[PDB]
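A.B. asks: The structure that follows is given in the form of structure tokens.
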Amino acid sequence: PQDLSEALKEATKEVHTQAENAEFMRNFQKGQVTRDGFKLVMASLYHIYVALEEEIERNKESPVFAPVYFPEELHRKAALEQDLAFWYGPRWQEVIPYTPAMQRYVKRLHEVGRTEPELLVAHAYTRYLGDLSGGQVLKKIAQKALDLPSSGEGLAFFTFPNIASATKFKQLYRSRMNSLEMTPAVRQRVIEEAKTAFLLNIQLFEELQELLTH
Ligand code: HEM
Ligand SMILES: O=C(CC(c1ccccc1)c1ccccc1)Cn1ccnc1
């Protein structure tokens, strides 16, 4: 496919199905989630977005990422910090878990950030465009299963307040990915790193399930 947006969607089909048939998400679809499990997800998303956004800020000026840079529209660190404060208490930053599977993901983002930033779009595509697609339904499932209090906190991550229409922004975000100047050789590594990105996610759900069910 000529468009990067199409080429990434085409390449990741087998790895996305592999991620749908992850043991954790197999249960999540049927609404078989616990508070413990959700907390782990929420903590995972924190460590990943902290690293992703840290590396994005390093490379916002660079032509390899500048077009897809949407700080205000997409930033998730603060939303997640608000949630972890509710899930783990005001001393969340001292008590939240940092598992090896999380560490691998975080290590990759920091390596891609410093040594090959032209691939950072692959992770940005995976994380943002991924979490922008599923959030609405995944919240509806979580909300039903967890039966949390009327405290008005803890699910802030699932709302992108500076994005009016998710569908229109995804359109826009795809256009900006299509406008990225890159040799058909880097084009290869972006697709390969996107595959790597999915692998790290599935690998995470596997370590999470090994922890939750003893
Ligand atoms: C419960 C497990 C999952 C299900 C049922 C699922 C299914 C879906 C659905 C229904 C969409 C909406 C399609 C759209 O309107 O664009 C989507 C999009 C997407 N998902 Fe998932 N998914 C799951 C897990 C994952 C994981 C673990 C990742 C990797 C981080 C991922 C990455 C993506 C991406 C990048 C898109 C946007 C595709 C595009 O438009 O280019 N998904 N998926
Ligand atoms: O699956 C998605 C987010 C998912 C998740 C969590 C941690 C790491 C990677 C993914 C998650 C978020 C919040 C609660 C339960 C699960 C986005 N998605 C939906 C459809 N296609 C992509």
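To match Swiss-Prot, the residue numbers of chain A are left as they are there, and the shown ones run 10-223.
Per deposition record, X-ray crystallography, 2.8 Å.
Cβ coordinates are placed from backbone N, Cα and C, and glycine is handled just like the others.
In case it helps, Swiss-Prot gives these features for our protein:
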| type | residues | note |
| --- | --- | --- |
| BINDING | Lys18, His25, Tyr134, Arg183 | heme b binding site |
| MUTAGEN | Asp140 to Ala, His, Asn, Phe or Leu | Inactive as a heme oxygenase but active as a peroxidase |
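Can you tell me where each of these features sits in this structure?
C.D. replies: When secondary structure is read from DSSP and collapsed to three states, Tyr134 (heme b binding site) falls in the helix class.
Secondary structure at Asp140 (mutagenesis position), taken from DSSP and collapsed to helix, strand or coil, is helix.
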A.B. asks: Taking every protein chain shown into account, which of the binding-site residues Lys18, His25, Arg183 has the largest tally of Cβ atoms within 10 Å of its Cβ?
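C.D. replies: Output for this query is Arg183.
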A.B. asks: In whole Å, note down how far the CA of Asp140 (mutagenesis position) lies from the CA of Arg183 (heme b binding site).
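C.D. replies: Here the two Cα atoms lie 15 Å apart.
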A.B. asks: Going through the recorded positions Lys18, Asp140, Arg183 in sequence order, which have a CB under 6 Å from an atom of ligand 1?
C.D. replies: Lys18
A.B. asks: What Cα-Cα separation, expressed in whole Å, is found between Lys18 (heme b binding site) and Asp140 (mutagenesis position)?
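C.D. replies: Given the Cα positions, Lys18 (heme b binding site) is 15 Å from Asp140 (mutagenesis position).
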A.B. asks: Determine the recorded positions, out of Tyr134, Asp140, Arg183, lying near ligand 2 in the sense that the CB is under 6 Å from one of its atoms, and give them in sequence order.
C.D. replies: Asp140
A.B. asks: Looking at the recorded positions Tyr134, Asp140, which sits with the largest number of other Cβ atoms within 10 Å of its Cβ?
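C.D. replies: Of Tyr134, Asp140, the one with the most crowded Cβ is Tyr134.
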